[PDB]
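Novice: After the structure tokens below, expect a handful of questions from me.
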Amino acid sequence: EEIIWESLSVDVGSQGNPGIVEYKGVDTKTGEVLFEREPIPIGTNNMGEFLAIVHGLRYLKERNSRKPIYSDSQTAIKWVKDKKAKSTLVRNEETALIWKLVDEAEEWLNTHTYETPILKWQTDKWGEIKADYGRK
RNA sequence: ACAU
DNA sequence: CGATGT
Ligand SMILES: [Cl-]
Ligand SMILES: [Cl-]
Ligand SMILES: [Cl-]
Ligand SMILES: [Mg+2]
Ligand SMILES: [Mg+2]
Ligand SMILES: [Rb+]
Ligand SMILES: [Rb+]
Ligand SMILES: [Rb+]
Ligand SMILES: [Rb+]
């Protein structure tokens, strides 16, 4: 109903899908960029959205912050809830890096606790998430 | 259908 | 127009 402004917003950006993948997290209230991942040569939109949420969890936990995370990705929210990224991307030499990071994000989820609410950014009502890359 |  | 996902 109402945006929770005291929150972290995350999003993926890509050049192609599958293609070059990156992600960032911003303060929802101000747009200040809080973290940005270096581009990964090949990955999918959903793998990137998943990594962005997990990185947000780790960021907030390290800073003892109870803020929720907003994501526009129904898929990535479910994958994080399940602690399992059900990606169709082939595992081969070209995709080794993205899959390493996805595997390591799952591993972190299975070995750590958090109470962070992971909320759906309601794009249809609120416009583009504040972490969007402005490429569409 | 919905979400990217 | 194409792709990734539930
Ligand atoms: Cl990552
Ligand atoms: Cl909340
Ligand atoms: Cl959701
Ligand atoms: Mg998104
Ligand atoms: Mg976006
Ligand atoms: Rb902590
Ligand atoms: Rb975009
Ligand atoms: Rb969107
Ligand atoms: Rb589809």
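Sequence positions for chain A are given in Swiss-Prot numbering; the residues included correspond to 61-196, in order.
This entry, so its header tells us, was determined using X-ray crystallography, 1.5 Å.
Cβ coordinates come from backbone N, Cα and C, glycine included.
Pasting the feature list from Swiss-Prot:
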- A:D71, A:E109, A:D132: Mg(2+) 2 binding site (BINDING)
- A:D71, A:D192: Mg(2+) 1 binding site (BINDING)
- A:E109 to Q: Loss of activity (MUTAGEN)
- A:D132 to N: Loss of activity (MUTAGEN)
- A:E188 to A: Strongly reduces activity (MUTAGEN)
- A:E188 to Q: No effect (MUTAGEN)
- A:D192 to N: Strongly reduced activity with manganese. Loss of activity with magnesium (MUTAGEN)
Novice: Could you state the CA-to-CA distance between A:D192 (mutagenesis position) and A:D132 (mutagenesis position) to the nearest Å?
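Specialist: Roughly 9 Å, rounded to the nearest whole number.
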Novice: Return one of helix, strand or coil for A:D192 (mutagenesis position), based on DSSP.
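Specialist: A:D192 (mutagenesis position) sits in coil per DSSP, no helix or strand.
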Novice: What are the non-local neighbours of A:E188 (mutagenesis position), defined as same-chain residues 6+ apart in sequence with CB under 8 A from its CB?
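Specialist: A:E188 (mutagenesis position) has long-range Cβ partners A:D132, A:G194.
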Novice: When a 10 Å sphere is centred on the Cβ of A:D132 (mutagenesis position), how many other Cβ atoms does it contain?
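Specialist: 20, counting other Cβ atoms within 10 Å of A:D132 (mutagenesis position).
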Novice: Tell me whether A:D71 (Mg(2+) 2 binding site) sits in a helix, a strand or coil according to DSSP.
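Specialist: Its secondary structure by DSSP: strand.
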Novice: Work through the recorded positions one by one (A:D71, A:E109, A:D192) and point out the residue whose CB has the fewest other CB atoms within 10 angstroms.
Specialist: A:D192
Novice: Which are the residues of the chain, A:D71, A:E109, A:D132 excluded, whose CB is within 8 A of where the CB atoms of the Mg(2+) 2 site average out, their centroid?
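Specialist: So the additional residues around the site are A:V70, A:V72, A:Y83, A:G108, A:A112, A:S131, A:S133, A:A136, A:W181, A:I189, A:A191, A:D192.
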Novice: Please report the DSSP secondary structure of A:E109 (mutagenesis position), reduced to three states.
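Specialist: Where A:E109 (mutagenesis position) sits, the three-state DSSP reduction gives helix.
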Novice: Around ligand 8, within a Cβ distance of under 6 Å, which of the recorded positions A:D71, A:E109, A:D132, A:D192 show up?
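Specialist: Once distances to ligand 8 are taken from each Cβ, A:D132 fall under 6 Å.
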Novice: Measuring Cα to Cα, how many angstrom lie between A:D71 (Mg(2+) 2 binding site) and A:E109 (mutagenesis position)?
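Specialist: Approximately 6 Å lies between the Cα of A:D71 (Mg(2+) 2 binding site) and that of A:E109 (mutagenesis position).
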